[PDB]
Number of protein chains: 2
Amino acid sequence: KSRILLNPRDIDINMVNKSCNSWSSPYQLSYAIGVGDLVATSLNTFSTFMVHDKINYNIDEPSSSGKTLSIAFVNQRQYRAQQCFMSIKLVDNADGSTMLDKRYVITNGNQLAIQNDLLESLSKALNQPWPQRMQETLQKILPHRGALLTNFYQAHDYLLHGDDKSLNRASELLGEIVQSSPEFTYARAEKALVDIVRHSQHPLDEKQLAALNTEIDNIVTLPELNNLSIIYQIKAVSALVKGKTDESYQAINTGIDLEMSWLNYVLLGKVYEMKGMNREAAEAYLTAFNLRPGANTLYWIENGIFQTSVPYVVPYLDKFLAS
Amino acid sequence: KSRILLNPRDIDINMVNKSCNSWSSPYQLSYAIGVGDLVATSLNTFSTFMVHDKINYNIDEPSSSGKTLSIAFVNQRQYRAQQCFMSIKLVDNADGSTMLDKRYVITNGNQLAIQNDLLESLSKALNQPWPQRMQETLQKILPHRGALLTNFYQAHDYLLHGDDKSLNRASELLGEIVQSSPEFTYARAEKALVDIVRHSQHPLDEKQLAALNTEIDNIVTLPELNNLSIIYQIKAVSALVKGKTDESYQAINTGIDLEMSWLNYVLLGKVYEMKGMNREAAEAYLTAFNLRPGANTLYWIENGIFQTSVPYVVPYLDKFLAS
């Protein structure tokens, strides 16, 4: 009657010892945040696991999570200002057993190889083969020029933050990546998404908007970006900006089929709100908060595309956060 | 710190007022149990919802389930011994709102049509189109001769119970269905699964076993049963009986890809046990108990194919049930 049953197919991801030294460390942290987001979104999209990415969530509450993946920075303390290594452990919460225990030295360059090793290991530890669409998607959404990965993860963290100054910096970082890596079409698409969100924040003039819209038109038809959620994210945000709710609804649902992510649920909430469907909006926003609880997701719920009252539209979450 | 966050994509199914009158009613109840199992397994297999079928679970504990689907029998009380109707309601637990509210009069005959209406309605209410493999699977695993549905659901309930006397009755019911409906190949496969489990309970002689094995060989190659979990369930249980763990492991994993069900997780637990992997067995058994908690699932964990000590092999569950 009082006990809560643990669910082995519900997993939390936590970060411990973010401040490994007392400051940073302005590359390893956004990398770890990127890895955690990728693992969560990959498992949510392509498996029957449910993952709560709690990397941005500073609170311990009771949960039915049967497993916890913990990313921790660990200092060998062999000399002052020695860089921390990254400890990644997967623990079964039912019996306390360690299912995976990795020690990773990150070297600007080897980010992708380390991430690949982790994904291979998780696959074995979770009895979870990665489907072909997942494998294909990872080849397209990550840069293959290693010198660009630090800045790519940095842009990713700015996107998660969501505020105008963060998005302006994300756009700049991505513009440099596009110039440095013209073949990495995904970065051009991510920049277009960021820029259309930026337009909701600070409207462009007629000329600049027509140029953005033309850029969007060119991007969404690129054959190599077919079957990526990003195209549908762009279509959905563009439709929202245009007030076209049916077109936005169609696009975001297809986006969600391709990527079960906090961001796609926020966007679906925005569509429902625009449709005058607050109950359905509240459900979507709660889903996004479940997927990645904390200030980042709440920022997007409250401010993304247009302003949303959490007390009025999502009272459950208002109450939850107060309690 | 003390509050538990509700997950809108976690759903519980409950039954209320099973004893609608004081007795029964020996057709409407196993039908409702069958519907609840089908909805749970369908959503678990083909969506990102996680469903806990609590129809066989007589306990209220705290959970993160964001929605509850309740099946209730309701008496109009217009004359004594009037048959109850079936109330099915889906409630959002975050805000208390009713998402679906059905009143169903069951008439021996219309079982499938009512179930189809419910599945259509759930699809709309949950923003969840049913994929083509789901639609195809439902056409194959349910009898289309309506006169046979009551007995089919009865056999299903016996399979859930798992004990030798229940399986003997399931086998008989299914044998009559096969005779009455030779085109309904699924019933022949379900009977073969039941009979091989029955053989683990009460070994057949050499002659009868060779006949069963020949029947299994003929069934598993039938083209119309390709892409159904039942074929892999049969292959997995046959391999377990033969002590062939690699062959069983391969079959049950493919079964699970096709059907995320409590039974498939029990079978995977048995394979892991046979492999000498108690930790992995414990994880699978806990998964099955999550999917359909209660006496039925526990029976299969403790007794299915071979005996399993819950205190030794699944201490988390031993402790959970005691607390």
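Chain B is numbered as in Swiss-Prot; the shown residues are, in order, 189-511.
Cβ coordinates are placed from backbone N, Cα and C, and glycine is handled just like the others.
Annotation of the published mutagenesis B:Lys242 to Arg in Swiss-Prot: Confers pH-independent cadBA expression; the original residue is retained in the structure shown. Annotation of the published mutagenesis B:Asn263 to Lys in Swiss-Prot: Confers both pH- and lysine-independent cadBA expression; the original residue is retained in the structure shown. Annotation of the published mutagenesis B:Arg268 to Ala in Swiss-Prot: Displays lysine-independent, but pH-dependent induction of cadBA; when associated with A-265; the original residue is retained in the structure shown. Here Swiss-Prot describes B:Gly284 to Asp as a published mutagenesis experiment; the accompanying note says: Confers pH-independent cadBA expression, but does not affect the requirement for the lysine signal. One mutagenesis experiment named in Swiss-Prot is B:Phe477 to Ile, and its note says Is almost pH-insensitive. Decreases inhibition by cadaverine. Under mutagenesis, Swiss-Prot gives B:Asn478 to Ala with this note: Confers pH-independent cadBA expression. Decreases inhibition by cadaverine.
Structure with Swiss-Prot features highlighted.
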residue	record	Cβ neighbours (10 Å)
B:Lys242	mutagenesis position	24
B:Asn263	mutagenesis position	13
B:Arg268	mutagenesis position	6
B:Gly284	mutagenesis position	8
B:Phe477	mutagenesis position	28
B:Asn478	mutagenesis position	23
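When the mutagenesis positions B:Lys242, B:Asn263, B:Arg268, B:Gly284 are compared by Cα distance to B:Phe477 (mutagenesis position), the shortest distance belongs to B:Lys242. Nearest Cα neighbour of B:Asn478 (mutagenesis position) among the listed mutagenesis positions (B:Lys242, B:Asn263, B:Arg268, B:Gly284): B:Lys242. Comparing C-alpha positions, B:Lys242 (mutagenesis position) sits nearest to B:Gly284 among the mutagenesis positions B:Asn263, B:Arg268, B:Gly284. A separation of roughly 34 Å, to the nearest angstrom, links the Cα atoms of B:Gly284 (mutagenesis position) and B:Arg268 (mutagenesis position). Under DSSP, B:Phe477 (mutagenesis position) is assigned to a helix (H, G or I) in the three-state scheme.
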